[PDB]
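One structure is given here, and the rest of the page talks about it.
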There are 10 protein chains.
Amino acid sequence: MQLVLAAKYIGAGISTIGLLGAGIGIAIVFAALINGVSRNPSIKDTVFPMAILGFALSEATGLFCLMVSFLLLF
Amino acid sequence: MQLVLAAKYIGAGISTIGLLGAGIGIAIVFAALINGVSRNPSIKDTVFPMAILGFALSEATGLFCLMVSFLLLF
Amino acid sequence: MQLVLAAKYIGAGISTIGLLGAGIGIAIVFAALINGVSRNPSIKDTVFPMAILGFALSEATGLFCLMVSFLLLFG
Amino acid sequence: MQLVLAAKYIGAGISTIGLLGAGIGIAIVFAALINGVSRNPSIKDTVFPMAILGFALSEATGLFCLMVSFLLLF
Amino acid sequence: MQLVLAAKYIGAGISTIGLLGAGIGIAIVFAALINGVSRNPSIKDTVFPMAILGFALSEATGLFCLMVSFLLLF
Amino acid sequence: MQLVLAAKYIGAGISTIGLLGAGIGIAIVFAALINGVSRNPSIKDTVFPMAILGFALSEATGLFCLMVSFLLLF
Amino acid sequence: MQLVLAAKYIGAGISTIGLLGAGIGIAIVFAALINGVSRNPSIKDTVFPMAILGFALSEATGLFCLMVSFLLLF
Amino acid sequence: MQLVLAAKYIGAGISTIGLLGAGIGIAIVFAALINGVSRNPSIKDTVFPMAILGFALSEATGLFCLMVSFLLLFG
Amino acid sequence: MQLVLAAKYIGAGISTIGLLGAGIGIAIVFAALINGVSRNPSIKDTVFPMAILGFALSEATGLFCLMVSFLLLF
Amino acid sequence: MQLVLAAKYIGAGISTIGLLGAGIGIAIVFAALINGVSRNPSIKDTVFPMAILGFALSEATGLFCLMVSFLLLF
């Protein structure tokens, strides 16, 4: 049991690595939003919902990693 | 039995690392969408479905990783 | 045989890491498609099949990874 | 008990790797803010709250990593 | 002989990591092809063979990884 | 107690990896500052405080890594 | 002798990771070739040998990795 | 005590990995400096001190890594 | 001796990882050369020696890694 | 004594991974040099020393890694 528990904990730590993708990804979406609005302010109401969708989908991948982490911890 | 179970849990954590590619890839697609629409609002109905296809195919690679993760966990 | 089995499962996990390349690559191809069409809408029918070929070739590298993963899991 | 404790401390260290994602992502958001404002100073009041939101969401991913780290440590 | 076999299977999995380089590289080549053709449609016949060559040479690096993988697996 | 101490020192080293995110992110912010000022010198006073804020927030992610490192070291 | 053999096979797998560098690098060279020729078709005969040289030198780095792999295997 | 010593040396090695960030970051700052000056030579005296500050802050992250490395090697 | 030899071999494999930097770096230099010459063919004789220096310096870092590999192997 | 020596050699190999940052960073500097000179040949005497400074400081980070590698080896 102690070896299995040990592995659960190492596994949980490893499972957070993939969240780096969402950290970068969310930023890339928001960077495009800012650059898009700066170049064409009139487009703001069109691209803002696209940014919200983009960030939500990128974030979802990190949440998949976190779910695995929590399953290993709990 | 103990060591094998330990390995499954370590393996499950490692199998989520690949999800970072989808986290970044989804963002790259949505960034291109936002930048393309800002530069040419008239093209939005054409490029929006391309973004959905792009996102889905990128996400599919992360779902393959998750698949292996859940096979190892369960 | 516990050691060998343990190694198969760890190895199977490690074998999925390379799929991040297809995750990023497929996105890069589709981003170029979107930016290309935005800049020159008339080129769509020319570049769309290029993007399909591009995606499929990038994805194949990831499917090689997954193939090794399944060989370790099941073979 | 030594084995589980060992795993907690190694897991806690591994759990910080994902913070590199927020390190880079936060920067990408602020780079976009600076480049967007330099190109179009009049847009500053519009894009600045977008940058705050982008930073916060990217930062959150790194906070989920740190959460797992602190769970493993404490 | 169990330790050696274990090592072969660990080694085989590690040997697939480098395939990420071809996944990204093949995409980079196709991205340039699409962007080049969009900017200058008349150049299509000239640059398409360049893309095929670039793709093949990038893919070859992944195939060297896969070769080592299968040497280790079998 | 030797295994646990070993784990702390391994964990402490692993905990510095995430600092690469701040090394790159701080540079990305300063790169945008330099490029923004080169393109529009009149904007210097506006964007410099944005760069300071972006740098601090990126650096904070590395400082969270270093915090875990020192918790493990001492 | 089992321990040394094990290390040779794990070392051989690790030795292929560096090939991702050539995978990406070769692609970067060919992307530049395609973009340069699309922008200026008349320059093709000048830049094509530059691309062959660039590819070869980037590829060489991956070959040094494969060399170590084959030394460890054989 | 062999195990603890072994761990110090492995840990010291691992602690240098983060220096790749300063390697890349310092370069990024200097590239921006070069491109900024090329595009607008008159801005040189304004942006050169920004690049020095930028490099030094990026490098500090790597020096934190190396600090942990030396603590493990010698402390 | 067998454990030390085992470690030499793992160490050698790990020491090739850093060559990925030269693989990418050499390519980035050659990409700039190609793009520079395409935009301004008249500059070719000026930037070609800069490219040779750039690639040589980037390559040197990979050669440092390879030297460590060889010291561990021989 | 055996395990400690084993660790020094594994540690020495790991300590070269960081050199990839210098491999990439040196290239990024020289790419900017080439692109800046191509766009504005008249600035070459000004930006060339900036490139040398940039390269040296980037290379210094890789030399720090190598330093640790040689301390572990010798």
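We read in the header that X-ray crystallography, 2.0 Å was used to get this structure.
Backbone N, Cα and C define each Cβ position, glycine as well.
Per Swiss-Prot, natural variant E:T46 to L is noted as: In strain: DS400/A3 and KL14-4A. What Swiss-Prot notes for the natural variant E:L53 to F is this: In strain: DS400/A3, DS401 and oligomycin-resistant mutant. Record note (Swiss-Prot) on the natural variant E:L57 to V: In oligomycin-resistant mutant and cross-resistance to venturicidin. The annotation that Swiss-Prot gives for the naturally occurring variant E:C65 to S reads: In oligomycin-resistant mutant.
Distribution of Swiss-Prot features across the structure.
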residue: E:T46; record: variant position; contacts (Cβ under 8 Å, 6+ apart): none
residue: E:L53; record: variant position; contacts (Cβ under 8 Å, 6+ apart): none
residue: E:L57; record: variant position; contacts (Cβ under 8 Å, 6+ apart): none
residue: E:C65; record: variant position; contacts (Cβ under 8 Å, 6+ apart): E:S15, E:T16, E:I17, E:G18, E:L19, E:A22
